[PDB]
Amino acid sequence: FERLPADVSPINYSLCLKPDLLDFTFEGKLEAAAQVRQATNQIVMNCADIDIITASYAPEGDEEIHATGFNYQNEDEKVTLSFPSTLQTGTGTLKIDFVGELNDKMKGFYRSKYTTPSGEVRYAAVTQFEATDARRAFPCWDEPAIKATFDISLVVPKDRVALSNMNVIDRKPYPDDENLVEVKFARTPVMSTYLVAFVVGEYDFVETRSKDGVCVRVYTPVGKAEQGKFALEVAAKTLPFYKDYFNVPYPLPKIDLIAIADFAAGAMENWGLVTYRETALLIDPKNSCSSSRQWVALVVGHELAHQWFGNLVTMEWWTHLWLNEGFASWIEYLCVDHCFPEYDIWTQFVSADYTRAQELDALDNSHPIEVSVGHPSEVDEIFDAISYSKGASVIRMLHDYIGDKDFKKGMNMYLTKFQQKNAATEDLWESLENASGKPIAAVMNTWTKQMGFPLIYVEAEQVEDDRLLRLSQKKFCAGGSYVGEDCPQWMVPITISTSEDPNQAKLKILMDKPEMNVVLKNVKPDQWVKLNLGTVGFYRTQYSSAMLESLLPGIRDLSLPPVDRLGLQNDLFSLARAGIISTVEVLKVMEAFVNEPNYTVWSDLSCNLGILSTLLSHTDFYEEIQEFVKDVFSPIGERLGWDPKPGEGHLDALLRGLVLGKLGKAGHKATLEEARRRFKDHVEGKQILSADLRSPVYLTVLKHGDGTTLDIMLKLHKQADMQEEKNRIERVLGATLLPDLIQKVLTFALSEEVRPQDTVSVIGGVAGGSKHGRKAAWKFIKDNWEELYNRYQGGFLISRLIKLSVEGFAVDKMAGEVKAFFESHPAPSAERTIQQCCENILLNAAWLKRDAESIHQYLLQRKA
Ligand SMILES: [Zn+2]
């Protein structure tokens, strides 16, 4: 792959598109003011799905020279326009009229099917250019570093709204068609082609004015303007936040957020015309959830952050796309936390992007964040959950290492320097290094140019009133000690806190050595020391036995902040699974979480303990681990109770469902008895139970029930009114333990009553229900493999079916059985999932064989 010759660079695009609705085509003429930087007889542009009618180049004050040479290259999406004579150095005007198609590929200038408040089913002209789809709406230099200005004009019917990046400056009628009106927009600033936008359709709107004076609007489908009210007030507060943080005002005169029906791309940060899907922007009071208002605040703060970082300063090439998306994925939480501190959104960030990035970065076949991108198709291949989640995580670690003071100063220097220009990743490290005086380029190279993350072991020794800390780093792997003689090293900024001040840094350091000693002044032995305050650093911490015991009071009295308790527990399970520490040592810490009130902490607690419970189901003491789980969740269960208390939040309703479901599955007698009261009153029409208590009650009564309970659930599903109620049952049907009922649920999955896209959910619940239910699910998909393979081959569902079925196995002999099955019955699209699952089975197998009897003897001694 090679970029455009750059002998002719654009200056201003004058576009006038007439979307031909019903015919699903469009015609448009382009007057592109350009500069010939080098004498050439041909101009090379990007173009796809567009046939040029005629094209001519008119130099300044001269007659136009029509192009008599066309060359369409579809594999490279580039077209060469040859001319009889050399165009020579200077400024000219390239005039190109052409015709295009409003395709159904949800890319470029395509058609978007929407339904009126009555029906009829109409289509709209919606745009989407990122990454390289602007060449499908009009021929252009479709590269982010080839910036120019845009004059957008649209010839739309009178009964349809036409929006674009800028505001409307003229609305003159169309001469050839009285039913059409040409809408001309203002001239955009210097910007990239992939950020241009224009939409034609029928939309209602709600408007407001931000404190900066910017006109804010939220465009909704016809008849849903009230649903975009919340997104409006969030966007109205988001702009002043980024204005104060960047010390740079909003670069455009207006901001528009339009909700589109079934928008495939989800959300696009088009400069001045941010597009969303209505299921992610609007809040339907009779269909939305509880945390929906939280999800809207995040998606608004993310795309509005791109209006500065991404649109005002654009990446030089797609190699730096991780930094564009990683920064926005981090600062979106900073914006929501400032406007809504009652969310404690940083605890959910650690539970989302942070932990998911550490899972992938600790396994084989990982890759560094920044990878050189040649062809723009290589993007979709080498960027995944690693480049974005770990990308946002290293930005958070960098912000804490810099400090909010110097970080704001460096970003203001960065934006003002490269405004309406392009910059690389190294340019950002320079602007931050100038404002902070810290070696940012050197530190960030260890986190971007190599894969993996370090494990920080810390040991403590009391020296007078100070405490000496001995730190060492090594590459962390989910299997254990990293086998390899390269010995990776990281420059690790580490924030340390003590019990005297658990919410602010006791000492900030930078570990640029494999081993390093640190002295914490005035630290009494009765005080605990916590590494990685706020879990801002992208690394795992292994505490010594003495240091871990010192942290136990901090967990119990909640003095350790919730984000720190979340990261501490998550590291312990990873280290125990990797064989670095014993599982018994982790189980003793679980007893200190009995006072945990935070929902996010319990969610990760329940997830980790669920992995261990299903692992220990292969042993002869599965009753002992269930009794252990009941003791951990009993106090929080009694605190929450069964009915909502006066003045609860939305997380408290979610936390009640998680705790009660955990106790119900573990056999908690008081929970099982109450769940049967609610379930028998729900099926007899005496008092329908809440939707929050519905899933835990179903799980509890079905696991401890019989064939009568299963028939009741099947009657509740075949009679279920909506689809949502059906899915809530399909996930819990696998909780039955009786073999003949398990086979009945598996056969029910492939029946006509269950839709094929939800069949994997039913079988998934069977594999996760019990040990024999997992073996029955694995045998079920082998006997019916011909039907199941024909159903979901080449799709996402076949990888999800294999994942949910075999990941629970804890026998190393079983890992060799799933590998031998897919070598005789190939599944090509799920080749990567089989390798990850086989490595996960062997990991759980070694983990199980190493710590089985140790856990057993710990549970027996603890009970006495
Ligand atoms: Zn983004």
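Using the numbering of Swiss-Prot, the residues shown for chain A are 51-914, in order.
Recorded method is X-ray crystallography, 3.7 Å.
Note: Cβ is positioned from N, Cα and C throughout, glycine not excepted.
The feature active site, proton acceptor is assigned by Swiss-Prot to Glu353. Taken from Swiss-Prot, the feature substrate binding site applies to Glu180, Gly316, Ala317, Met318, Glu319, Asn320, supported by similarity to another entry. The Zn(2+) binding site annotation in Swiss-Prot covers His352, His356, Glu375. For the published mutagenesis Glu353 to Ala, Swiss-Prot gives the following note: Reduces catalytic activity by 25,000-fold to 100,000-fold. The annotation that Swiss-Prot gives for the mutagenesis experiment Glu353 to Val reads: Reduces catalytic activity by 300,000-fold to 500,000-fold. Here the residue is the original one, while Swiss-Prot reports the published mutagenesis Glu353 to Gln with the comment Reduces catalytic activity by 5,000-fold to 15,000-fold. Per Swiss-Prot, mutagenesis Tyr438 to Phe is noted as: Reduces catalytic activity by 1,000-fold to 2,500-fold.
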Listed binding-site residues: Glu180, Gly316, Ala317, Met318, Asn320. Which have a CB under 6 angstroms from an atom of ligand 1?
none
From the Cα of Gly316 (substrate binding site) across to the Cα of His352 (Zn(2+) binding site), what is the distance in angstrom?
13
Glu375 (Zn(2+) binding site) falls, by DSSP collapsed to helix, strand or coil, into helix
10 Å Cα neighbourhood of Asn320 (substrate binding site): matching recorded positions from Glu353, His356, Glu375, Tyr438:
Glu353, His356
Of the recorded positions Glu353, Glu375, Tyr438, the one whose Cα sits nearest to the Cα of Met318 (substrate binding site) is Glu353
Starting from the Cα of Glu375 (Zn(2+) binding site), work out which of the recorded positions (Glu180, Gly316, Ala317, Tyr438) are within 10 Å.
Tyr438
Cα-nearest neighbour of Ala317 (substrate binding site) within the listed recorded positions, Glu353, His356, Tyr438:
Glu353
Set of same-chain residues at least 6 away whose C-beta sits under 8 angstroms from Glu353 (mutagenesis position):
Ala317, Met318, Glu319, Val324, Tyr326, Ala378
Near the Cβ of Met318 (substrate binding site), how many other Cβ atoms are there if near means within 10 Å?
21
How far apart, in Å, are the two Cα atoms that lie farthest from each other among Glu180, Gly316, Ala317, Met318, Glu319, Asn320, the residues recorded as binding substrate?
12
Which secondary structure state does DSSP assign to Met318 (substrate binding site), in the simple three-class scheme?
strand
Using a 10 Å radius on the Cβ of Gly316 (substrate binding site), the other Cβ atoms enclosed count 11
